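Inspection log for the structure reproduced underneath, given as structure tokens.
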Amino acid sequence: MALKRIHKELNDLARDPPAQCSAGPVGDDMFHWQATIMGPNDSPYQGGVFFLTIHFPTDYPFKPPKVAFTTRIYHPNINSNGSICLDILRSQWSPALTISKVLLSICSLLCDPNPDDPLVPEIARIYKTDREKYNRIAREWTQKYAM
């Protein structure tokens, strides 16, 4: 019954797609869907229309959206499969958070850069340490693969 909750979370994104966030029925399955999360606002990777593919295995009520970057992206919360450590999806999730919600929050990892939660052994490091790795590269990917 998860997909039918995703009916809002995912499809509410399709009901009214503003900016830096859009998903919806891709395979027409609510477990294989494509969200375009963007640098566009004030972001280290501004310009970067990133790509998130999300899948669900019959989760609801508790629907943990494994929302994963299709592309490459340097940031402590994104490990090398695009899978994000996002509080509202790991700690603060409830059946009241649309992807219409989470997409902006994930956008906020490109937009808001949080210096807190380390998911990846290195990528968390290169973020809060190898300032080069985080900005230059993920913004370069922004230029190359996203934009």
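Structure determined by solution NMR.
Placed from the backbone N, Cα and C atoms, the Cβ positions cover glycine too.
Copied over from Swiss-Prot, here are the features:
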ACT_SITE  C85  active site, glycyl thioester intermediate
DOMAIN    1-147  domain 'UBC core'
MUTAGEN   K63 to A or E  Strongly reduced interaction with CNTO4
MUTAGEN   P64 to A  Abolishes histone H3 ubiquitination and decreases interaction with PHF7
MUTAGEN   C85 to A  Catalytically inactive. Loss of ability to promote FBXW2-mediated GCM1 ubiquitination. Inhibition of TNF-alpha-induced degradation of NFKBIA
MUTAGEN   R90 to A  Abolishes histone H3 ubiquitination and decreases interaction with PHF7
MUTAGEN   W93 to A  Abolishes histone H3 ubiquitination and decreases interaction with PHF7
MUTAGEN   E122 to K  Abolishes histone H3 ubiquitination
MUTAGEN   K144 to E  Abolishes histone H3 ubiquitination
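A 10 Å radius around the C-alpha of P64 (mutagenesis position) takes in these mutagenesis positions out of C85, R90, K144, in sequence order: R90. All protein chains included, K63 (mutagenesis position) registers 21 other Cβ atoms within 10 Å of its own Cβ. Put simply, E122 (mutagenesis position) is 14 Å from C85 (mutagenesis position) when counted between their Cα atoms.
Counted with DSSP, the domain 'UBC core' (1-147) comes out as 51 helix, 22 strand, 74 coil.
Taking CA atoms as the reference points, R90 (mutagenesis position) and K144 (mutagenesis position) are 30 Å apart. With the fewest other Cβ atoms inside 10 Å of its Cβ, the least crowded of the mutagenesis positions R90, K144 in this structure is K144. Of all the mutagenesis positions given, namely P64, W93, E122, the one with the smallest number of surrounding CB atoms inside 10 A is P64. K144 (mutagenesis position) sits 23 Å from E122 (mutagenesis position), counting Cα to Cα. Note: the Cα of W93 (mutagenesis position) and the Cα of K63 (mutagenesis position) are spaced 8 Å from each other. The 10 Å shell around the Cβ of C85 (mutagenesis position) contains 20 further Cβ atoms across the protein chains shown.
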